[PDB]
Amino acid sequence: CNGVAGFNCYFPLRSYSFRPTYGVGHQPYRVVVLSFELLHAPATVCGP
Amino acid sequence: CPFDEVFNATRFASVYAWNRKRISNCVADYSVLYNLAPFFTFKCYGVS
């Protein structure tokens, strides 16, 4: 595709274009994932 | 299954009489949908 757009040459990114008007199942959601590792170690972090 | 006669058609239909076709019980080859010409628009929504 020599770095130019065309058939079978698609740019692998897409946009959302959120507007306050879409339905309840289409608005953006904010997601955070917490990962632990419960093993044997100096145990740097834990609670009160 | 035939996509030739729906694309290589001499006479087409008006916008208010848009031509209908149903296709079932066949094997669809969507690769030979490439040489319709140099430059055409190919956009699909829902699937890659």
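Residues 336-383, in that order, are what chain B shows, numbered as in Swiss-Prot.
Backbone N, Cα and C define each Cβ position, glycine as well.
Neighbours of B:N343 (mutagenesis position), defined as other CB atoms within 10 A of its CB across all chains, total 8. B:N343 (mutagenesis position) falls within neither a helix nor a strand when secondary structure is assigned with DSSP, and so counts as coil. Per Swiss-Prot, mutagenesis B:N343 to Q is noted as: Reduced viral infectivity.
Under its natural variant entries, Swiss-Prot includes B:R346 to T with the note: In strain: Omicron/BQ.1.1, Omicron/XBB.1.5, Omicron/EG.5.1.
Under a cutoff of 8 A between CB atoms, and with a sequence separation of 6+ in the same chain, B:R346 (variant position) has no neighbours. Swiss-Prot lists B:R346 to K among its natural variants, and the accompanying note reads: In strain: Mu/B.1.621.
Residues within less than 8 Å, Cβ to Cβ, of B:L368 (variant position) and separated from it by at least 6 positions along the same chain comprise B:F338, B:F342. Among the natural variants that Swiss-Prot reports, B:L368 to I is described with the note: In strain: Omicron/XBB.1.5, Omicron/EG.5.1.
Sequence-distant contacts of B:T376 (variant position), defined as residues of its own chain at least six apart whose C-beta falls under 8 angstroms from its C-beta, are absent. According to DSSP, B:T376 (variant position) is assigned to coil rather than to any helix or strand. Listed in Swiss-Prot is the natural variant B:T376 to A, annotated as follows: In strain: Omicron/BA.2, Omicron/BA.2.12.1, Omicron/BA.4, Omicron/BA.5, Omicron/BQ.1.1, Omicron/XBB.1.5, Omicron/EG.5.1.
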